[PDB]
Amino acid sequence: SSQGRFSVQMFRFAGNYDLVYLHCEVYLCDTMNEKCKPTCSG
Amino acid sequence: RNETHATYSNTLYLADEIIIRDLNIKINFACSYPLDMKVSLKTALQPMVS
Amino acid sequence: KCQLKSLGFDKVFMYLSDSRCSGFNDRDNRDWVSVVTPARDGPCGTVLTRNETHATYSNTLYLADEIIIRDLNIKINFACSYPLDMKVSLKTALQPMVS
Ligand SMILES: *[C@@H]1O[C@H](CO)[C@@H](O[C@@H]2O[C@H](CO)[C@@H](O[C@@H]3O[C@H](CO)[C@@H](O)[C@H](O[C@H]4O[C@H](CO)[C@@H](O)[C@H](O)[C@@H]4O)[C@@H]3O)[C@H](O)[C@H]2NC(C)=O)[C@H](O)[C@H]1NC(C)=O
Ligand SMILES: *[C@@H]1O[C@H](CO)[C@@H](O[C@@H]2O[C@H](CO)[C@@H](O[C@@H]3O[C@H](CO)[C@@H](O)[C@H](O[C@H]4O[C@H](CO)[C@@H](O)[C@H](O)[C@@H]4O)[C@@H]3O)[C@H](O)[C@H]2NC(C)=O)[C@H](O)[C@H]1NC(C)=O
């Protein structure tokens, strides 16, 4: 859809580091011109 | 849209009257957008561990 | 290295106040993992606190088995000091000749 969400347990950067930031890079897609749902397995 | 960008294309029409008789005016305009973007929360996060 | 292996940390992560001081491995009588930093103020972020008698070098080491930590943070608060007074002597005997 037009919204993407995910959840994860909290961690900490091992080291002399006390703050954590998040940076995502997005790629829009055509709902019809190509297949957008990605599926992966081990 | 090509692989990198998607553009929206339309043409504008200029006339001083309902009917045109000379010097037809066509404004071929289009602006685009890339398909990739970079985002970063403006909220600082601070973990607490034993 | 064997002890920490038994402790359940497959690969340990060695970090001072600065991450550029990543530790390494060395063998003298067994498998050791070790870190080396100079004895100065801050090359690897080492604090120098000098009183009238001694000067100590204080830095803290960080242990983890992963780049991220989720439980049981480890802080090796280490510091070794040096005195400021000492006694030295030549090791060559002197033998003066006079009239
Ligand atoms: C997919 O499509 C996109 C969208 O069209 C396309 O990006 C476009 O690339 C072309 C080819 O370089 C650009 O065409 C323009 O042509 C003239 C020069 O020939 C100039 O107007 C442009 O250069 C300007 O670039 C900057 C724009 O402000 C400024 O420094 C200055 O004005 C320069 O003159 C440019 O070359 C067209 O503008 C871009 N569109 C953009 C950048 O939004 C992309 O190449 C295509 N990808 C493919 C086919 O793989
Ligand atoms: C100036 O700074 C110097 C450097 O720190 C400081 O000397 C330190 O004195 C303190 C206070 O006595 C020592 O603290 C240690 O504390 C515990 C006991 O509470 C023990 O670890 C130490 O005693 C050990 O001493 C021998 C060391 O091998 C052994 O007999 C045995 O392990 C004992 O337990 C000691 O008391 C600290 O170790 C010294 N550091 C030295 C001597 O390098 C000095 O006091 C400061 N001067 C001031 C504040 O005027």
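Chain B is numbered as in Swiss-Prot; shown residues: 395-444, in order.
Recorded method for this deposit: electron microscopy, 4.8 Å.
Backbone N, Cα and C atoms are what each Cβ position is placed from, and that goes for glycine too.
Quoted from Swiss-Prot for the published mutagenesis B:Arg415 to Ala: Abolishes polymerization. No effect on protein trafficking or secretion. Suppresses the dominant-negative loss of polymerization in 555-F-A-556 DEL or 586-A--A-589; when associated with 555-F-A-556 DEL or 586-A--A-589. B:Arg415 (mutagenesis position): 7 other CB atoms within 10 A of its CB, across all protein chains.
Taking a C-beta cut-off of under 8 Å and a sequence gap of six or more, B:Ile421 (mutagenesis position) has these contacts in its own chain: B:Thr405, B:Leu406, B:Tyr407, B:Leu408. According to Swiss-Prot, the mutagenesis experiment B:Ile421 to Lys carries the annotation: Abolishes polymerization and filament formation of the secreted form.
Within 10 Å of the C-beta atom of B:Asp430 (mutagenesis position) sit 10 other C-beta atoms, taking all shown protein chains into account. Where Swiss-Prot documents B:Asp430 to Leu as a mutagenesis experiment, the accompanying text is: Impairs polymerization and filament formation of the secreted form.
Within 10 Å of the C-beta atom of B:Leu435 (mutagenesis position) sit 10 other C-beta atoms, taking all shown protein chains into account. Quoted from Swiss-Prot, the note on mutagenesis experiment B:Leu435 to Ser is: Impairs polymerization and filament formation of the secreted form.
Of the recorded residues, B:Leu435 (mutagenesis position) and B:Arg415 (mutagenesis position) place their C-alpha atoms 57 Å from one another. Taking the C-alpha positions, the distance from B:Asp430 (mutagenesis position) to B:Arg415 (mutagenesis position) comes to 46 Å. Annotation note: B:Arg415 (mutagenesis position) sits in a coil segment as assigned by DSSP.
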